[PDB]
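For reference, the structure is listed below as structure tokens.
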2 protein chains.
Amino acid sequence: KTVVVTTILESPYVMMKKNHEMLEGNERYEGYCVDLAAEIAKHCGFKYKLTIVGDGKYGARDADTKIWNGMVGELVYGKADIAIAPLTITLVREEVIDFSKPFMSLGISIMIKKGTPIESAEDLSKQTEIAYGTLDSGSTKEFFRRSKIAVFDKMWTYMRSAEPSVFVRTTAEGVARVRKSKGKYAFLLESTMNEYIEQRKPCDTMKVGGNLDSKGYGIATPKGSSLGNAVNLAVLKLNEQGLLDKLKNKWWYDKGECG
Amino acid sequence: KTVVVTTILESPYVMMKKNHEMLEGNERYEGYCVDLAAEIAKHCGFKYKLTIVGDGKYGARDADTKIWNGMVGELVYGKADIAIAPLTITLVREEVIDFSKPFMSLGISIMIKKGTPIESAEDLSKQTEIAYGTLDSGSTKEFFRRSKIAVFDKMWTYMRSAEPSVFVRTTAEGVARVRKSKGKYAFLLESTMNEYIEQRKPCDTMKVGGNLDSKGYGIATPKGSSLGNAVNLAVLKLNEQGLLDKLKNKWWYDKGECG
Ligand SMILES: C=C(C)[C@H]1CN[C@H](C(=O)O)[C@H]1CC(=O)O
Ligand SMILES: C=C(C)[C@H]1CN[C@H](C(=O)O)[C@H]1CC(=O)O
């Protein structure tokens, strides 16, 4: 049957095309993950339908109810067959779903407004004049909440106690906060998003310092799914063919607006 | 029972300790992969024995006999339970063994003697005054042999036809050739090895340009092994704890000899 793909709108991975109202089906969407879903399906020989996760989440388990939300939840509970999105490969997700080998590398990174006198996480951690935070859901927040590393633990303590709230709900909100805060907000976000934004007008942000960790995004399937093996081999094939690098250049750099 | 680990001597992943003749068992060895094997075993709760692959290979299948050699072969044929080494995650290996999520990122990279007027693969590809090659076995050679990308295809054609042979048998041989060829040899090798060497005396090499691809090393087990799941979760746990970054710094940078 048609494979149900769950994904989520996030630039430049999945976006509704400007003229989407005139299109149908999968053709309504564009972006890195859209292109990737099409290549994976072509290599594994299946038809598929892109659907957008209802709750707008990636995947976390409620501590009380023990229910998985997000795209991971759609897989775990049988609502979707595959998740193709900037879904960070984490231990807690790997315990309940199957992940491909990573299709893209990333790490938590610092986005500043140009001119901000910050060069590293340790720099942020030692001060408060420049506020800093993360998405209020997702693997970045969890990284900090869970870290036993001294600098990241101090940052997490800072972020929980800082007022007003340093958390944002969306990547767009975080970028807007950076751009509007006159150098007094720094956003901690995945390096991929950071790099994407740095290439976009008004060219007033930049990624600074090293990344805080290293990890990858993977394609996820329900545990035991017969699709898993084929999609993993497809990811490795596409990587080896240079197609993943091509897609990254297409969506991040090829039409870069900032020099 | 005790888990049989197959690995291979390659610096700084696995090395015999200077006083190994006075030690026994796993304690004879040191390096990044030695440390990693110990952490994985501790997290998965097994005892293990480090053994060194007999044929000194990583893993490739003979086109005629269809027999797998190297550490991959030891797994496929039941001689070892787990392979812990700088074993590049490739499609052809993933078809016959199980790989963890990557424990370390890398890409094919160019090593030059300092002062060599080369900044990229495309630079090498356009000339012949500076000879360039790879290991005569391994994933780097296969990358070139198999590439359909124009620049890498031209490089492969160059390497097959260049005289004398541009291939080397070991990383040490490649480094020595770079250091001894007065800027007239460049070595194509994994970025991890390149970065390691760049930090060692006599500080006369360096990694130049971007990497030519992106990939990872993974821990490998025989297909269907019950160890697979646990070792994969261990790798993700160790990554998330910052232990993999710590090990890389330990073996590459902490005692760097070159500034
Ligand atoms: C943009 C969203 C909320 C995602 C994408 N990857 C991370 C994930 O899979 O949880 C989340 C980002 C983050 O936590 O900075
Ligand atoms: C050093 C050896 C021959 C290894 C390590 N990784 C690659 C592999 O797993 O094949 C080989 C290196 C290379 O091909 O440049």
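FYI, residue positions are counted from 1 along the chain as it appears here.
According to its header, the structure was obtained by X-ray crystallography, 1.9 Å.
A Cβ is built for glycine as well, from the same backbone N, Cα and C atoms used for every other residue.
According to Swiss-Prot, the L-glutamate binding site annotation covers A:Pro86, A:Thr88, A:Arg93, A:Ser139, A:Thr140, A:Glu190. Taking the Cβ of A:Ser139 (L-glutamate binding site) as centre and 10 Å as the limit, one finds 26 other Cβ atoms among all the protein chains shown. In the three-state DSSP reading, A:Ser139 (L-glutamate binding site) counts as helix.
For the mutagenesis of A:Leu91 to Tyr (Swiss-Prot position 504), Swiss-Prot gives this note: Promotes dimerization. Strongly reduced desensitization. The structure shown keeps the original residue. Its Cβ placed at the centre, A:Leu91 (mutagenesis position) has 18 other Cβ atoms within 10 Å. Under the DSSP three-state reduction, A:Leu91 (mutagenesis position) is assigned to helix.
Swiss-Prot gives this note for the published mutagenesis A:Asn239 to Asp (Swiss-Prot position 775): Increases rate of desensitization. Around the Cβ of A:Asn239 (mutagenesis position), the same chain contributes A:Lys101, A:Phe103, each under 8 angstroms and 6 or more positions distant in sequence.
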CB contacts for A:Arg93 (L-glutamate binding site) [other CB atoms within 10 A, all chains]: 27
Check: same-chain CB within 8 A of L-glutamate site center, minus A:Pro86, A:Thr88, A:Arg93, A:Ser139, A:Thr140, A:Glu190: A:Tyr58, A:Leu87, A:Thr90, A:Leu106, A:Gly138, A:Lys215, A:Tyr217
Where A:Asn239 (mutagenesis position) sits in the secondary structure, as DSSP reduces it to three classes: helix
Close-lying recorded positions around ligand 1 among A:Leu91, A:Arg93, A:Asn239, where CB distance stays under 6 Å: none
Pairwise CA distance, A:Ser139 (L-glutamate binding site) versus A:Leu91 (mutagenesis position), rounded so that it is a whole Å: 10
Of all listed recorded positions, namely A:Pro86, A:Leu91, A:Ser139, A:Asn239, those lying near chain B with CB under 8 A: A:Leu91, A:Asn239
Other C-beta atoms that fall within 10 angstroms of the C-beta of A:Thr140 (L-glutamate binding site): 23
